[PDB]
Amino acid sequence: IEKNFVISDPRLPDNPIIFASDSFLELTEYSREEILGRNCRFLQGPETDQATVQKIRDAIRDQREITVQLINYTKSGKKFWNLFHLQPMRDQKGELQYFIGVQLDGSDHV
Ligand SMILES: Cc1cc2nc3c(=O)[nH]c(=O)nc-3n(C[C@H](O)[C@H](O)[C@H](O)COP(=O)(O)O)c2cc1C
């Protein structure tokens, strides 16, 4: 159904990643041990558009899905366009439980 994704737990301090797919590890160049328990903002850097970061922050605040594009960086500092989709995940009682974040490398590396 999906390839690059992480799951965060917003009920833990600073909404840490608690699950990452094998593909996300490949995309970002980080190991599972290097990722788990951190907020995904570590992928950001100098050319990340702060207006877009604000949009994601607001979408998380409002618990709404969003589909944006933003500059991210791999472990080794390789800049890429992240085509990013956020989706809140609620339990049957309607209470927020997780966020799923889906990433795609929107850059051509010919
Ligand atoms: C599940 C999930 C996945 C996320 N994935 C990314 C990502 O791949 N790249 C990125 O720049 N930010 C990602 N974020 C956004 C940051 O974690 C953070 O919410 C954003 O930078 C805005 O909050 P801040 O202003 O406190 O940094 C993700 C957030 C969540 C909840």
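Note that chain A carries Swiss-Prot numbering, so the residues on display, from first to last, are 387-496.
Recorded method is X-ray crystallography, 1.7 Å.
Placed from the backbone N, Cα and C atoms, the Cβ positions cover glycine too.
Annotation of the published mutagenesis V392 to T in Swiss-Prot: Red-shifted emitted light fluorescence (502 nm) but normal absorption (maximum at 447 nm); when associated with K-489; the original residue is retained in the structure shown. Within the same chain, residues at least six positions away from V392 (mutagenesis position) with a Cβ under 8 Å of its Cβ are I403, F405, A406, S407, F410, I421, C426, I486, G487, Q489. DSSP gives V392 (mutagenesis position) a strand state.
Taken from Swiss-Prot, the feature FMN 2 binding site covers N425, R427, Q430, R443, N458, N468, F470, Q489. DSSP classifies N458 (FMN 2 binding site) as strand under the three-state reduction.
Swiss-Prot documents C426 to A as a published mutagenesis change and attaches the note Severe loss of light-sensing and light-dependent autophosphorylation. Of all the Cβ atoms in the protein chains shown, 22 others lie within 10 Å of the Cβ of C426 (mutagenesis position).
Under DSSP, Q489 (mutagenesis position) is assigned to a strand (E or B) in the three-state scheme. The annotation that Swiss-Prot gives for the mutagenesis experiment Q489 to K reads: Blue-shifted light absorption (maximum at 441 nm) and emitted fluorescence (487 nm). Red-shifted light emitted fluorescence (502 nm) but normal absorption (maximum at 447 nm); when associated with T-392.
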Taking residues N425, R427, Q430, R443, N458, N468, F470, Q489, which bind FMN 2 in the record, the widest Cα spacing (Å, whole number): 16
Cβ packing number for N425 (FMN 2 binding site), 10 Å threshold: 12
